[PDB]
Amino acid sequence: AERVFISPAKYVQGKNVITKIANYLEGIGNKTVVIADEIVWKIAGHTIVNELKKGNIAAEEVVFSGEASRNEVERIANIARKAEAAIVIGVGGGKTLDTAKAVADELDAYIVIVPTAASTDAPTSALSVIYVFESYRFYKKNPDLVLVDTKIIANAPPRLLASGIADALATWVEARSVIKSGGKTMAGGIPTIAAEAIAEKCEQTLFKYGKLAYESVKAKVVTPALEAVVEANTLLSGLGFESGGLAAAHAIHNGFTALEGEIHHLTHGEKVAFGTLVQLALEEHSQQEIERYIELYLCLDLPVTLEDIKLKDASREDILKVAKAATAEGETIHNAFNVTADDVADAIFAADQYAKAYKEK
Amino acid sequence: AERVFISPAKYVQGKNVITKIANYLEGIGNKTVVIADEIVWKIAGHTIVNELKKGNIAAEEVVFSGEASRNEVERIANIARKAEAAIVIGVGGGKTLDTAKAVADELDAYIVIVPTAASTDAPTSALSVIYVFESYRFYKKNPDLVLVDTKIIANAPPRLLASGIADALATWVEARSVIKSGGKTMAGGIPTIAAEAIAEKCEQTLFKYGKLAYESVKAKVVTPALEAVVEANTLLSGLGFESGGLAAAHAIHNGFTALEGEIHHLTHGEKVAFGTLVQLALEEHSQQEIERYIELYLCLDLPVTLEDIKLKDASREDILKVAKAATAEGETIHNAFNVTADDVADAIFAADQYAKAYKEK
Amino acid sequence: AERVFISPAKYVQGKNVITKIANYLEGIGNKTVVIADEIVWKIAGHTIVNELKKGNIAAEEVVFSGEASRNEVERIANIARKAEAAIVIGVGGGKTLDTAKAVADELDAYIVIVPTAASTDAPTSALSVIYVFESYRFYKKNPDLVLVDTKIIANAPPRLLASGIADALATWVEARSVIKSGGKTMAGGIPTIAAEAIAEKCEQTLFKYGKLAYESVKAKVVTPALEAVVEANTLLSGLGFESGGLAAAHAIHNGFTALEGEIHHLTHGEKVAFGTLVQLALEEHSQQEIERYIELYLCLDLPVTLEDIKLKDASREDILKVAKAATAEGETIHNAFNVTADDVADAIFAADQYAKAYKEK
Amino acid sequence: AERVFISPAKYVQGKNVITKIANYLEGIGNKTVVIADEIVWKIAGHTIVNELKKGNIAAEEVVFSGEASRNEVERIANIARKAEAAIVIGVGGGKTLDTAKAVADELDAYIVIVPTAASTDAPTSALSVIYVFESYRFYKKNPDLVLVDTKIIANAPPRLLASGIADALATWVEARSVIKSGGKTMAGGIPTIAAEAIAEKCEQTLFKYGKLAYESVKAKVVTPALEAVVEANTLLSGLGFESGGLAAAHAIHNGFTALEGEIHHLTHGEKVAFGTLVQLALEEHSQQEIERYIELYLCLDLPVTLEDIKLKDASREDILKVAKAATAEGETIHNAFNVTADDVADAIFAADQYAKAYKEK
Amino acid sequence: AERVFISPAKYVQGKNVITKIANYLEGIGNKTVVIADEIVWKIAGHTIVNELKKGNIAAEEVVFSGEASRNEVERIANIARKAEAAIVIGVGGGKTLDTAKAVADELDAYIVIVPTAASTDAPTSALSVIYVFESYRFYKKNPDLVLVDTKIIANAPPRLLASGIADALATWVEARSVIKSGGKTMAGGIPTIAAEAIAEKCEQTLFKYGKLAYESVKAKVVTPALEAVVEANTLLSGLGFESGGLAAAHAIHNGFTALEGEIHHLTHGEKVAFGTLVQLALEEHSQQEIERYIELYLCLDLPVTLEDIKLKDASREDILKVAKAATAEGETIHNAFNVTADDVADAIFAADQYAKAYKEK
Ligand SMILES: [Zn+2]
Ligand SMILES: [Zn+2]
Ligand SMILES: [Zn+2]
Ligand SMILES: [Zn+2]
Ligand SMILES: [Zn+2]
Ligand SMILES: [Zn+2]
Ligand SMILES: [Zn+2]
Ligand SMILES: [Zn+2]
Ligand SMILES: [Zn+2]
Ligand SMILES: [Zn+2]
């Protein structure tokens, strides 16, 4: 079969790089539209507009409603049309970035992605989720330019870095399972050797620098350990999951949308952490190998029990709902496993039990 | 400093994938221009046009003159203009592919790169050489789609695969030296961890499957070993040198343009092999480490002495010309070394001597 | 899914154990039918009858026609009926043993299997081949008693021991591929941990004692090395392939029945050797790993090139016939691979080429 | 480039060697000047004069004022002139030893250096610091004779040995960084292989015997462990930093002179310990590698947090002053790093944070 | 006991450093005397004078007679007196360098040592041999400046580099034996840890780069391998033997002066090679360990049998003369061994026999 690898055109990371935005946009154009929510306009939004003005680059300032819906995308796309802007700049978290990508596809515009936290690996990807999760949709392209300012990230909450590490720790576990079973990746074919090298390196980097990166953020300072972890959470994890493959961990994350409740205040990363423990319980690992992950999660104050994810004393019936959704036709778990909803419900309680046993030590 | 990574938008590799060209071009357009020389039109050119016709995709058939000059690029660009084609397809070797990239930049067209041999790592890159070498020039983008058909490659001459392996064996040696010295890559910043993982994996893959891949080609068959080496020669080596960094090996290759003679009938890869031995002689390696490379080159019938590269009994004055050109202001050797032309002339004769000593064993 | 393990009821091996046949049949019965061809009646047949007589055990002496057909089975089954024998004893090579198993199923009789060479792992199994290969058929049970006399085997031709080692060297290669891909075994389910331990031990035993066992046979002596290899060729290889899984190697063996010619004078083992090299060429192994097997085969004077298997200068069309038969619907290659006939034809020429390259060293 | 190695002419170490001073000065002369402060005259000063008298060697007894200034040097140099002494003997700590070296240069006299604690590696060097640090100045030569009496040192305060170990633990960390980056040493060229072997051995010796040496001193006894550590703190650390190279650790030490306060009562060694943690935070080390150093420092009661160095709750503005001074033009940090004052301020808070995290365990 | 380390004040090595001689002599003086024989005046002598003139430095040109005798030293010392030169510069081989050292001691002059081959480790030392060897004599100091130009050395005969490697390969073997037995070094006390680190590193460097350095010289080029070996042959080997200790190898070298004949045309290094094999035969090494040295010697065309050292078919009586001289009272063999002349005669024939046995393989 065919191997396929896709990637954003350019990735740039460093301390204060947001100050060179006008530089990177030189031979591209002079009119842009900038999208961000109220909070982010203060954090980095105004700084970006000011830098663009200094370079004679026009900038239509849009305030993201907060909901990534078709309407909001139609609303913002008209504004850009009117201003006849040829460059779209999305700044902030997940919803804002997906919306910015939808907008760029409508205008066939050059898109710049500027995350304000290294909390998920969605930044570099060509895809998003259509919701209770319903399916994955692809955009026409991966972003043209992803700009990551470590200074901004060293100021974001420590919990958001821990979340990004959790999402990135799922990368090798899931890709490895797709490679072994000969399944397909989101990109369309079997994994390339390039994606395998990137996903495996992603895990080694997190285990080596993860904790030092977490401490750096607590003190709001930029260090080599933080630079390495931010690259892992963004570029390695991004290419690794997209071109390396998804499996059970993210299917479990999706399965949680089948329930209502406080669990939905947790970040994408915190849900993925527990989901990763569930994939490990469905595989053949020794106790020491599983505890190696549990230990790192606790060090980063991430959730490892059903109680931690707001599902204390959940019923078998509740867990079966999650399991049925996670094993739905078309979910990624099928790319690497042959399991039934009942097998998965069983694995959810086993992971909870394994973690409690570790804590009781 | 800032780390930068760039990449072609999509890479697709597999046996007979050329038969799905119309498929990959679906939501892109229906009018294209196809560029190839006389020989390649027979090898794969007509097959591509026929596949495009089957899908109602128009195809202006251009015959590459054979010289990648501004004129040829202006000539072909007009034809595409007239046909109002929105897709450029380059098929064949180096010169044809660079020309196709120049043409796509003029029309701001979507570009598909289809190599007919895995002989150099130029396919995925955003750059070319301006000649006696004068400098490196960047195109506006890395290719949109790189399509690699292993079946076509298993039929190309064994010497061209060996050449591609030689060019790819320079990747880790050069990138490693840039990473250690803190120098910059062609992409603009310091190397990312992603590029380091890819370049190091590139070398491991070649040492493991290189010979089996060479034997596969001799018998004109496609095997897993050939699929791995073709990916290394193209995607790993491509990203590795561009986003990982160049150093002395390719500067020596360029320095050979300072001489006239039969050496210029050798392939880019065969010249890079000797150039790699020269960088190793300028570094601090034990005898066993250098011989590890010499042995693999001989197994692939690649050149390892001045005599093999058509410079038998060359004079110190001749070698100094190569050395002066290789250490020119702006060459890549400066990204990782602090050496003079005289040091480099000395290293050229040492590599020759080390190789003869090995052969005399 | 369910894991399944099956086995013959009892396996007995040792020097001169044929002399205790009357002992093992004590509480079973006193009337038997003994099946063997003309040559084997001399080798061990008469010795068995004589031992049974000494114990007051009746013995109807049947002379196997030489062709394992439904008619021969009906013929022999009547004789046993008439003699009202409750025990069937098959002695000799493959065809005789399969026939004896067919006969025992008709009479619902206790069956004793006594091989006179350790040349294939069919002895302990519950199955046979229905022929140009057409399919695998199961008997109602695995044999009740398998009796292996190392003294008899130390006198059989060295070529037959080498053949048995070849067939046994396919066991781990094939089982490992079924375990990794999650496919099924001949026994019906996924492999047990028991079968995995047995198949892996089978390979370790052959590499450690194979050559010493081969030399023992050349001198017609029984040694610990011979006892270990005879157990590997019979009990380990038998349980390993049946309850561990078949894959590409034996499918290639079957694919050879699609051709006519001198290749059909080779033993089952000699054909399996080449078939094993083909599965390794379809997998991802380094040159050193493949050569480890090639070297051992040459040491045992087993075939490793198309020329050795009587297919010198075979045409692509001839090889495609073998490939099409080997990838037929229902063949075992599908339990561990997703390949086309063309992929397999390519792997057949690669194995030939890899082996020649090794010899040219 | 050129490699350069410099060294004191002779180094002598052992228990009670101060008793053979008259012996070592035999064929040199009979008139000397002895420099020491009030406290040291009691500790070893009078013992040295008495030993010199026994050998008919004249000895002008000078009492060091306590401040190493040009005036004090002019004062003492006249006295030696008047006495027409051809040998200068400095006894005691840092300031006295530097002054003695300045005095010997004025008279072109033979100089003997006799430390009374193994607290810094200044003894063997040809240099001193010109102060708020302003620059490094070289003397005309490295000392002629360095005499180290382990008995005297086993009686000095344990805190001074711990200080010497701290200063010596910076040697390999700094030299290794200069070697990797191709920078220069204080001696003038790139490091020799000799200096690399000495600096690396220095670290291995401290990790093996450091704690046993510390306990020996607490009990005021001379042991092989103490003899090894005293040699590391004096001869290995001395040659290692001078001919091996300085980098960030000592630049941070110098940067502290930009602040006023109680921090200035700490020893040179205690400040270097924290400075070493800062260089490690600017490099790419895993958590375990950094903790290996933190653990040893705590075992020796050395400082590892800003609070320990009297800078509890220091302001970003205060830390920036240290950072600006440490990255001044001409400081040693530039021999191995490309960093800004802001990067260094960030590394100072990271080291503090890493250490607190370790303690909180 | 006391540990003692001595060293030349400054060591400088690099390509063409002879061109900066006037630079290094800046604040020292302007009148010098230059000593060299007829051949060396052409090789480097005139170049040195010319460089000194360019810097307004006077230079009395002396032609070394060729015999290092008291008379020649008195002759040259007068000339320097008359010219009132304050700097002595010795250029060339052994005898010239020792003479220059004797001359500097008479005038109490600053001495610069400039070797034209890296053939022995006498350059940095404070000692010479008084001859049939009679004893070792010390000079008043180790040299002030040792200047090693790798360009000059890359032009000296390959045999002289091999000789220097042989002399340097004796360093660790001899020092290790003194360290283990608790004996003394030439410097006066037991070995320091610094000397042990240097001597051990010396051997590792030779085994890693020795052959590459030998090939570099054959082609007359300067490489990193040559720079490393020249430092080992000069600075590491020099400090290692002087401050690390001599033992049996050099005592055997001295013992050869008891015989007359062609053996005396061999270099100091070639005699030391055989002497090293003899010390190894007197120690407890396995066959593989001894062959590791024999193999390297043969690769460098150094002598390993009595026949190679011009003593073919020597008589027991002849060998006893060498043995008696080598075990003389006061020789260095006693620093590490308790052996009789008869034991040593026996070891000389064993080494010869071991080497022949290796060659006969
Ligand atoms: Zn995720
Ligand atoms: Zn809520
Ligand atoms: Zn290239
Ligand atoms: Zn030509
Ligand atoms: Zn079989
Ligand atoms: Zn036939
Ligand atoms: Zn210090
Ligand atoms: Zn105070
Ligand atoms: Zn010597
Ligand atoms: Zn002679």
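Residues displayed in chain A correspond, in order, to Swiss-Prot positions 3-133, 138-367.
Technique stated in the header: X-ray crystallography, 2.0 Å.
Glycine too: its Cβ is placed from the backbone N, Cα and C atoms.
Features as listed in Swiss-Prot:
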BINDING   A:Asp39, A:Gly96, A:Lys97, A:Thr118, A:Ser121, A:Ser127, A:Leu129, A:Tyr133  NAD(+) binding site
MUTAGEN   A:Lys97 to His  Loss of activity
BINDING   A:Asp123, A:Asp173, A:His256  glycerol binding site
BINDING   A:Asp173, A:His256, A:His274  Zn(2+) binding site
Roughly how many Å lie between the Cα atoms of A:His274 (Zn(2+) binding site) and A:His256 (glycerol binding site), rounded to a whole value? 10
Give the distance between the Cα atoms of A:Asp123 (glycerol binding site) and A:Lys97 (mutagenesis position), rounded to the nearest whole Å. 13
Residues A:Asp39, A:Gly96, A:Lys97, A:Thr118, A:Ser121, A:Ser127, A:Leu129, A:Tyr133 binding NAD(+) per the record - widest CA separation, whole Å: 24
Given the recorded positions A:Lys97, A:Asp173, A:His256, find the one whose Cα is closest in space to the Cα of A:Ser121 (NAD(+) binding site). A:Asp173
Counting other Cβ atoms within 10 Å of each Cβ, which of the binding-site residues A:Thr118, A:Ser121, A:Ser127 scores lowest? A:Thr118
Pairwise CA distances across A:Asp123, A:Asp173, A:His256 (listed as binding glycerol) top out, in Å, at 12
Return the member of A:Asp39, A:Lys97, A:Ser127, A:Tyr133 nearest to A:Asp173 (glycerol binding site) in space, with distance defined Cα to Cα and candidates limited to these recorded positions. A:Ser127
DSSP state at A:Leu129 (NAD(+) binding site), helix/strand/coil: strand
Roughly how many Å lie between the Cα atoms of A:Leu129 (NAD(+) binding site) and A:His256 (glycerol binding site), rounded to a whole value? 14
Most isolated by CB count within 10 A, of the binding-site residues A:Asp39, A:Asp173, is A:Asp39
Using Cβ-Cβ distances, find the residues under 8 Å from A:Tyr133 (NAD(+) binding site) that belong to the same chain and are at least 6 apart in sequence, listing them in sequence order. A:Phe139, A:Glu140, A:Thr263
Taking only the binding-site residues A:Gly96, A:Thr118, A:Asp173, A:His256, which have a CB closer than 6 angstroms to any atom that belongs to ligand 7? none
Neighbours of A:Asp173, A:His256, A:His274 excl. site residues, C-beta within 8 Å of centre, Zn(2+): A:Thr122, A:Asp123, A:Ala172, A:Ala176, A:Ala255, A:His259, A:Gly275, A:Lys277, A:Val278, A:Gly281
Given A:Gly96, A:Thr118, A:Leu129, A:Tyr133, A:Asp173 as the binding-site residues, which ones have a Cβ positioned under 6 Å from some atom of ligand 1? A:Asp173
Under 8 Å Cβ-Cβ from A:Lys97 (mutagenesis position), six or more apart in the same chain: what's there? A:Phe66, A:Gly68, A:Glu69, A:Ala70
Quick one: pull the CA-CA distance for A:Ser127 (NAD(+) binding site) versus A:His256 (glycerol binding site), whole Å only. 15
For glycerol, residues beyond A:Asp123, A:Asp173, A:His256 with C-beta within 8 angstroms of the site's Cβ centre include exactly A:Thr122, A:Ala124, A:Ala174, A:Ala176, A:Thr177, A:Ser243, A:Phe247, A:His259, A:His274, A:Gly275, A:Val278
Just checking, which of A:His256, A:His274 (binding-site residues) has the fewest C-beta atoms within 10 Å of its C-beta? A:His274
Densest Cβ environment (other Cβ within 10 Å) across the binding-site residues A:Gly96, A:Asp123, A:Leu129 belongs to A:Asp123
If we check Cα distances from A:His256 (glycerol binding site), which of the binding-site residues A:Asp39, A:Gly96, A:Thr118 wins as closest? A:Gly96
